[PDB]
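A.B. asks: Quick one: structure below, then a few questions.
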Amino acid sequence: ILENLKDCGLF
Amino acid sequence: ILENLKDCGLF
Amino acid sequence: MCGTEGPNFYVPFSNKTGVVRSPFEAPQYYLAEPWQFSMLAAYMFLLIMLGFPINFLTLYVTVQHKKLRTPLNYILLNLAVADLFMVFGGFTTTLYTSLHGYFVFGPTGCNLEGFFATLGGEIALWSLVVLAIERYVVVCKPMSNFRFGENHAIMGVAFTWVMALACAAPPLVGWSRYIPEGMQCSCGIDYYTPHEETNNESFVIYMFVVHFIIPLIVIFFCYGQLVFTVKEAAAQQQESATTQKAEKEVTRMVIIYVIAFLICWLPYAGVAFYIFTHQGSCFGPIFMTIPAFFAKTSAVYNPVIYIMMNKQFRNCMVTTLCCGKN
Amino acid sequence: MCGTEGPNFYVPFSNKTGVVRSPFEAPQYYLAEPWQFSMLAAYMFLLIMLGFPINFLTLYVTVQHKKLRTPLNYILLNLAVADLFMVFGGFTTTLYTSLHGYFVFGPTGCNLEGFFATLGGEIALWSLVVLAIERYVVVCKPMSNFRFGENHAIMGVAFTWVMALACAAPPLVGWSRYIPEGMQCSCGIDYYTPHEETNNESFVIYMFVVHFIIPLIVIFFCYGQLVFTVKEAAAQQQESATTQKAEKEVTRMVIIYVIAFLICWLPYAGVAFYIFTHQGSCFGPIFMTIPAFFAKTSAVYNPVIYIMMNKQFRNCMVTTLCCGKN
Ligand SMILES: *[C@@H]1O[C@H](CO)[C@@H](O[C@@H]2O[C@H](CO)[C@@H](O)[C@H](O)[C@H]2NC(C)=O)[C@H](O)[C@H]1NC(C)=O
Ligand SMILES: *[C@@H]1O[C@H](CO)[C@@H](O[C@@H]2O[C@H](CO)[C@@H](O)[C@H](O)[C@H]2NC(C)=O)[C@H](O)[C@H]1NC(C)=O
Ligand SMILES: *C/C=C(C)/C=C/C=C(C)/C=C/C1=C(C)CCCC1(C)C
Ligand SMILES: *C/C=C(C)/C=C/C=C(C)/C=C/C1=C(C)CCCC1(C)C
Ligand SMILES: CCCCCCCCO[C@@H]1O[C@H](CO)[C@@H](O)[C@H](O)[C@H]1O
Ligand SMILES: CCCCCCCCO[C@@H]1O[C@H](CO)[C@@H](O)[C@H](O)[C@H]1O
Ligand SMILES: *C(=O)CCCCCCCCCCCCCCC
Ligand SMILES: *C(=O)CCCCCCCCCCCCCCC
């Protein structure tokens, strides 16, 4: 998920 | 110098 | 019987002393010492001070940086713009009027000031909602083969605008109404007066339900789902320390998002309710200010939480602020 | 003839209208509209808001973190403590008195409020000086075989205290004096009135010379030397990109340190001087406020520059603020 997490700025 | 620089918090 | 009534207002004071004057007309120094009007102003200043930079900088940085201009970021810009209405439409107006001790701009003034201050804070709210929905979609991948694009981002934003008009516009044309609230220097929605000629009673609920509980639920669902999805993916991948951090840090944030959300809208819902359900009850003009104190400060702390604490955005600030370098 | 005189004060207004009252006695709403007193208060609030956190947090973090408790950091703690006197001794007092419109605590009030507000800001100044001296010693290695220890750090601090008393104490016992300055809600040193019974003329210079130019020079020397030493070491070591950054970033900071220092003390020196050298000249009570506006805000921006921008300190804040983690 870490990819999408980044796009959302959540991680 | 980079050592002392660090101790002073300047770099 | 607690307050004073007039055509377009309601003063939380007993005119048995014969001292009560229209808030469109004279200083309400009987409602509260003048120095308390000063502190009100002090505050409005504060929120302008912090709130205008923080929020404005957000648009600015989004200009210097190409990496910020992504669909998943649109709603966040909505969020800052909203906050700016909250500043210029509310905070600054109220700084001026507070300094007179009454709502100098009359009822039209009250309608505008009320409308933008209200519009602004609802866009912000629905931003926060739309946001969580997108993050849920993108991450919980609830619809298969679905990728979130610019055209969704656009509706996302539009939808907050429509939602927000759905609440700020009614009072301007008969369903509920705008009146100087609190110490009468600002103008909010009417939700404490049972003013039949406009059906405050009903709007109040519709407000409560559509504009509080819906959001509350959605936001809690979407983020629950997400703190679920990510907590699961972590378990299924212990071997990774990064995925371990991610899941841990994503939780920490969603807690914040939520806590901070109750802090903003709980007071108004808490009061609106308690008032609705204790109709024979007198409420101070300072105490009537409490719920609005919380709701306004979010124009500072929402940027901080959803923007300054957002990894992407933060960098470009520190970069921009520290002069192109660092 | 421009002002009004009294035993222990000087009001920047012409009592030909017969309206001027002692600032220890009645609101000076003729000196300035009341709303301008409100804005004064608004400000004092601001500086308390930002200034008290920032500075207090500095002590706090230095407690949670063992890596901060080093000799090269003592003077920085001095700096925060100073700022706190500036807050509680000055900022908050002035918030109270501003809200009355006159210096309610009388002359003793004026002596205290003046003394701590003045003591505080001089420790801060001399901190900034002592600091640059230490950084020069440690880095320019001007004395061979010399290592800076805790026992130097201690004097360093003591010396700022002595220096500071050397300026705040005289006015309390006859050389110059403390009087409500500006819009008369705060109490500064007397430097614009030629009050022979206390020799303001002389102290003013001694102030100007010892407590401005000395610092100014020292600070400029020590940092010049240092931006020298480091610019040289960089050249002599091109092969290193890190030493390249260091020298580049060290310059950027020393520029700031300096710019920011003039911003703080230039106005008071600029005014003190222009007044000394245009003795037949009338100066507004708002304009008399300008120099002090700059000098007080440093209780916000000095922590930011010398502490929040200090790499060590910053980490432990972000750590402490974000709850043990990050
Ligand atoms: C609150 O107090 C007074 C007394 O009831 C009201 O003011 C009077 O209004 C009439 C006109 O309607 C005037 O001729 C009197 O001179 C007023 N008296 C005083 C002392 O002001 C006032 O209207 C009431 N306020 C509200 C909001 O209705
Ligand atoms: C400024 O204005 C007035 C007039 O010169 C001064 O007040 C008078 O003071 C005497 C006592 O010394 C009183 O009996 C009068 O009643 C006062 N007049 C008024 C209108 O207040 C006042 O002292 C002057 N202020 C200063 C700072 O000296
Ligand atoms: C500064 C003034 C502002 C931001 C006023 C805003 C007031 C609201 C958005 C009130 C709305 C609500 C109720 C009236 C009752 C239930 C809770 C809300 C948030 C839906
Ligand atoms: C808030 C009030 C404060 C901090 C007042 C401070 C005023 C001074 C420290 C004034 C000192 C100076 C002069 C009077 C003239 C030359 C410049 C200074 C800084 C030495
Ligand atoms: C939308 C509502 C989201 C609620 C999220 C609640 C998350 C609670 O998350 C917590 O995470 C810790 C690890 O980080 C665990 O040790 C705790 O047991 C767990 O309760
Ligand atoms: C105490 C006073 C210190 C003054 C320091 C002035 C430093 C000016 O430093 C600047 O550094 C740049 C590289 O970073 C160079 O390109 C400029 O030529 C140089 O003027
Ligand atoms: C480009 O590199 C500029 C870098 C340095 C910016 C330093 C900013 C310090 C701001 C301190 C707080 C100032 C405002 C206080 C208001 C009351
Ligand atoms: C531990 O991890 C806590 C982490 C989150 C702290 C979030 C703080 C947000 C503060 C926003 C500004 C609040 C004050 C506004 C005053 C007018």
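Here the Cβ of each residue, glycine as well, is placed from N, Cα and C on the backbone.
The following feature annotations were taken from Swiss-Prot:
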- C:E201, C:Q279: Zn(2+) binding site (BINDING)
- C:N15 to D: Normal light absorption; when associated with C-2 and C-282 (MUTAGEN)
- C:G90 to D: Increased thermal stability and decreased retinal uptake. Decreases stability of the inactive conformation (MUTAGEN)
- C:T94 to I: Stabilizes the activated conformation and hinders hydrolysis of the covalent bond that retains all-trans-retinol (MUTAGEN)
- C:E113 to Q: Causes shift to the activated conformation (MUTAGEN)
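Have a look at these and tell me how they're positioned relative to everything else.
C.D. replies: Cβ-based neighbour count (10 Å, all protein chains) for C:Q279 (Zn(2+) binding site) stands at 9. Following the DSSP three-state reduction, the secondary structure of C:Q279 (Zn(2+) binding site) is coil.
Long-range Cβ proximity for C:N15 (mutagenesis position), meaning a same-chain Cβ under 8 A and a gap of 6 or more residues, is found for C:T4.
Summarising the environment of C:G90 (mutagenesis position), the number of other Cβ atoms within 10 Å of its Cβ, over all protein chains shown, is 28.
Around the Cβ of C:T94 (mutagenesis position), a 10 Å sphere holds 26 further Cβ atoms from the protein chains shown.
The secondary structure of C:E113 (mutagenesis position), as reduced to three states from DSSP, is helical.
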A.B. asks: Report, in whole Å, the straight Cα-to-Cα distance of C:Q279 (Zn(2+) binding site) from C:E113 (mutagenesis position).
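C.D. replies: Cα to Cα, C:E113 (mutagenesis position) and C:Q279 (Zn(2+) binding site) are separated by 27 Å.
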A.B. asks: Would you say which of the recorded positions C:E113, C:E201 has the most Cβ atoms within 10 Å of its own Cβ?
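C.D. replies: Per the Cβ count within 10 Å, the most buried is C:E113.
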A.B. asks: DSSP secondary structure for C:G90 (mutagenesis position), reduced to helix/strand/coil, please.
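C.D. replies: Going by the DSSP assignment, C:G90 (mutagenesis position) falls within a helical segment, counted as helix.
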A.B. asks: Can you tell me how far the Cα of C:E201 (Zn(2+) binding site) sits from the Cα of C:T94 (mutagenesis position), in Å?
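C.D. replies: Between the alpha carbons of C:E201 (Zn(2+) binding site) and C:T94 (mutagenesis position) there are 27 Å.
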A.B. asks: Taking DSSP three-state, what's C:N15 (mutagenesis position) in: helix, strand or coil?
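C.D. replies: Going by the DSSP assignment, C:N15 (mutagenesis position) falls within a helical segment, counted as helix.
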A.B. asks: Does any of C:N15, C:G90, C:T94, C:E113, C:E201 have a Cβ within less than 6 Å of an atom of ligand 3? These are the recorded positions; tell me which, or none.
C.D. replies: C:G90
